[PDB]
Amino acid sequence: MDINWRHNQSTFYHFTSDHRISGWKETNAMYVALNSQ
Amino acid sequence: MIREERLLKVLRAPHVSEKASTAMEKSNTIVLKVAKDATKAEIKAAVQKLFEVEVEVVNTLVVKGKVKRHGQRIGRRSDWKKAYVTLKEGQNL
Amino acid sequence: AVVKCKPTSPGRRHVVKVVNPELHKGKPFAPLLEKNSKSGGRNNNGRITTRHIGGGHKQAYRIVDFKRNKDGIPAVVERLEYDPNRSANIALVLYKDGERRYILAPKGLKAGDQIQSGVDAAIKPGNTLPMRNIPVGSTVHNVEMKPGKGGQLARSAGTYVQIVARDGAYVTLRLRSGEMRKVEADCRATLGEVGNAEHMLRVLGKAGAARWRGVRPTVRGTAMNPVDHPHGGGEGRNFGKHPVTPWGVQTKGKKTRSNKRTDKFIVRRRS
Amino acid sequence: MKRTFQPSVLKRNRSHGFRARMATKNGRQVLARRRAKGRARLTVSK
RNA sequence: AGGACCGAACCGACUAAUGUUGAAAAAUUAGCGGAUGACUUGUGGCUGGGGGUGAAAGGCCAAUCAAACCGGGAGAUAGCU
RNA sequence: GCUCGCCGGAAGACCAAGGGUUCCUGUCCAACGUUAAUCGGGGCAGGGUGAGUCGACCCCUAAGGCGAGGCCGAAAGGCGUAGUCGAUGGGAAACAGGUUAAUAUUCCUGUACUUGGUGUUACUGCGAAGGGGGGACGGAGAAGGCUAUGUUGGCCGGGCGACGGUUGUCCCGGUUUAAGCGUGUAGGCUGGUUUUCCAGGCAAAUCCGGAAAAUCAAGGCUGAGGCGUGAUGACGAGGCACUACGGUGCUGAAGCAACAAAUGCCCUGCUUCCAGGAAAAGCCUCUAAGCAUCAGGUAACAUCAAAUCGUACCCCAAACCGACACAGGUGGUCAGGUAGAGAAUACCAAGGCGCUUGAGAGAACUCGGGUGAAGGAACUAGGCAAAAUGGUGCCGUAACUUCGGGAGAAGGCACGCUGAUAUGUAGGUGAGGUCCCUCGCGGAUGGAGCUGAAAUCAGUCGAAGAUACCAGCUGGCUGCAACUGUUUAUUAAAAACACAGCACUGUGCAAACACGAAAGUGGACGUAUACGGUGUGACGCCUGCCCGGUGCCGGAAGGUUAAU
């Protein structure tokens, strides 16, 4: 359980996805930034 | 011919179970654990010459070893080989 | 015979076929066939060296006799066949000693027709013979460039080469290019012109026809990004550059012959 | 959805197996580092 | 006959709604396009990082791509926090 | 255990890949199981995988890998000849029934087949990393002959029935049988046989190829299925005797015919079309060197051998890939009934499941749905969403057009059930009988029986007959793109990319060009009617002027101009 918890905390450490906050969290930040311009 | 020094090392134990038992008491076949590298000619010759009976035909399967564990330490057992030795009409053992 | 297809279903609207009723409907002659594996345009390094190649139909190679070595033995043309590896058709011929060979089919040549290779051959279309024995001003195909080597000039369909001069050990040849080239006069050549001229009149009609001759699509350079092709980029259509290959060498004019070894043999470049 | 690891034993072995590490200079250096690090299984064989 | 027509398998992914700490790190449901072809699929093989491949989008190259991943130079450098 | 619901071209069954004991039995409930658990794919122990014929190994090869020498390269190393590996392909052979809690084409019963070794006997020219054949192989389409399978009748066994009727044009069930061996059919292909001669198949050849004759008109090859045997056997609905009520033994009737019919088989066929459709071995043949009263070949018989590894279990999934017992992904094989064109769809059979939290209540609100007065886009960025349309036959159908289309334009009418025509027709199939015989798996006649649309007329029911499910909304003007396609895996499917077609330009073959310190390889076993690059992008009418700038091509006089 401890090994699975360390690896499953280590899941989104090297991500790329920009529309999702922290790799996973859905948001509207594309529209927020885009409307700020 | 097969040398007798080879031919003694092949048979290893008689196999006791209920499939073995019904094979003896129903179809003349004695089931026995053999050497892992033992061919069917060696098992046939070794039952011909070590229990002095007449063997009709041998059928050999190989049984895979079970991964057991002690405590939190695993281990596979060990593969062995099982020979279904079908005797002729005149036999005892 | 060229035939416009009737325009049922687009795709057939613009197709022109070149049908030939005298080609053999059936299997080719087997012991002159061999495996011809398709490459994809890719060398022994795996890399695409020639672009736009790949797919298409499976093809078997046909050993065509370009050398024409059986001299003095006559041969009757057994039949004409479709060859997938070429523009022209191939004639299967039967020599008098019982050896069949495929040759390139010249223009007039039908089934049941005598051809004959060698020095003392009659001058009539189909006979391969050395060019010191052919008259000047004769159409001639399947020309050798080195004696004994095999034919390499005028092999593609409807193509001939005219012999214009016999100055010494050399014959001046008007190649189909328009180029005047000197060839050694001991080089064999086959009389007549090679015979499927109407090949150039077909029109293919759709995209998949090109695809089934093994010609993958051609992305044009200006549609790419600048990292890909020198033409690249630009906010709608934007050319602005002198037209080049994908490797920067000027297309549209720039001469790319450098031999210096065979410049002796070129009397006049093409025009 | 079709994930990246679609297993095949024959491609596992032809690709990353022992006879294929030993087949070249750099795979032998791979095996040398795995032995030197001291590793229970060197290649992926079975 | 047909890169033919309608339409299942099969391939896809046009719209909407849900979902958005999901059942799912891209789906479900209802409709939707192709469906004998430039189709689709299984098994194997080949191409490799300023390199591949690209019916071209800077797309794709193991959930990573205006230059992969791993290890090293390496405690780079950081007049900045 | 009885009911109820769900899937049933799957949510059934069998595998491959992948996993690796999850399989089966006994036992335990700590943790794992989104709850409880006596249960479990959990814990512990024991058991379980039986092969000459299935698969692998093996023989042969494709793509491709590796590669003695070799060519090449600062070194590492690249390429590659001989070779050697490499299946996803080619190559010998087994089927039915029974059995275990758990394996079975493997065990048992019955009946078989294949390939090698050895021995005997009879005849005898055998012999290759060599020659020839063969293996040997496309897309589409069309029927014909069959079968699997199903339906109905006959037969056989059982029932006469909780509620009106049910001894009959009644109800329920069964009606199965293989490989192998023998026969040779519906098809399909090909003229056959004998003699002589030859510049071909690196040599040889009796084989192949070729050229002459002569004669006969048939022979040969291949082939589904049927039929006979296998099989007076097995299986068989059910009864009988004991019954650790789990079953265990014994016995066992009929076991036929007609029709329908595949996407399976004849068929690797046939017709056709361009886009012109693997290789090598096994196999059959020919001989060379050699061996020639020997060895070897062929045939019969006998005898021996056929090793090794896999075999459990899941396999559209709770066992594989997805961190999960995850609404996702995952190749092949089998494919019953009724309605239906159908593998759609509805309801069902075989079979398998009810999705590992439940009990209530019946607020707002959210999600998925049903219906809605009058109105009917007034909503809105926009008819988004929903509603509507929807089948078959017949009538009918405009502009425009590349003469194909548009077109399913548009718009209509008919549709159930019953009866008659006709105790079910047209059609399909086709027995007994009869006739002939080159006599049988034959052809001619004949129509019993079975199957069976579709139409008209008459009648009848309902509000409604395409009644459910399933199943086009239509028309008008216009921009872009000719069209089918492709693309931003994961906010963009588009007018963008592609495309056929056009043009310009390079390229004479050791081609230009590309990958490569090089060797080499692709271009291409191609040769200018070809190949590469660039732009434009079907088709129709067309494509005007400018060479001063930048580029390219050509020129060589003069100026300037490096190493030396």
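Our numbering is plain: 1 for the first residue shown, then up by one each step along the chain.
Even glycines carry a Cβ here, placed using N, Cα and C.
In Swiss-Prot, a mutagenesis experiment is listed as B:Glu18 to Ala, annotated with the note Binds normally to ribosomes; strongly reduces trigger factor binding. A 10 Å cutoff on Cβ-Cβ distances gives B:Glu18 (mutagenesis position) a total of 7 other Cβ atoms nearby, all chains included. In the three-state DSSP assignment, the secondary structure recorded for B:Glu18 (mutagenesis position) is helix.
For the mutagenesis result B:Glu18 to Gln, the note given in Swiss-Prot is Strongly reduces trigger factor binding.
According to its DSSP assignment, B:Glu52 (mutagenesis position) is coil. Spatially close to B:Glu52 (mutagenesis position) yet at least six residues away along the chain is no residue at all, judged by Cβ distances under 8 angstroms. One mutagenesis experiment named in Swiss-Prot is B:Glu52 to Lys, and its note says No effect on trigger factor binding.
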